Amino acid sequence: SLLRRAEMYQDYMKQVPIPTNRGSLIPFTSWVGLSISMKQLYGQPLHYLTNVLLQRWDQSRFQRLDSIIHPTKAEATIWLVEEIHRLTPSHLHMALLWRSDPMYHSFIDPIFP
Ligand SMILES: [Cl-]
């Protein structure tokens, strides 16, 4: 059941193309905020694992973030990690993660943002 949801989620996320954009600069002051600007400008979802990681990076800081990591590089890093999260995880692993995290749907993008 969770397993079917994981399988359908992952089968879908694995095929979503990474957008082709060299020549982008999105100023930002938190990782989660940069991710919201990316999801809105490109009209893309980011994966559960990427949303969780972005929130951890923001927690680890507790100066504008974009004066520390340039936006072009920051955005590229999110896309590269997102590609790992789309192409590599097994749905079984995702089902197991979701079974242990009652808040897990808060890190899944809505279908209609
Ligand atoms: Cl931001």
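For chain A, we keep the numbers from Swiss-Prot: what you see runs 43-104, 111-161, in order.
Cβ from N, Cα, C; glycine included.
As a published mutagenesis entry, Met50 to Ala appears in Swiss-Prot alongside the note: Decreased binding to single-stranded methyl DNA. Non-local neighbourhood of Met50 (mutagenesis position): empty, since no residue in the same chain at least six residues away has a C-beta under 8 Å from its C-beta.
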How many Å separate the Cα of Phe104 from the Cα of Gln111, given that the 6 residues between them are not modelled?
-> 12
Can you check what DSSP calls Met50 (mutagenesis position), collapsed to helix, strand or coil?
-> helix
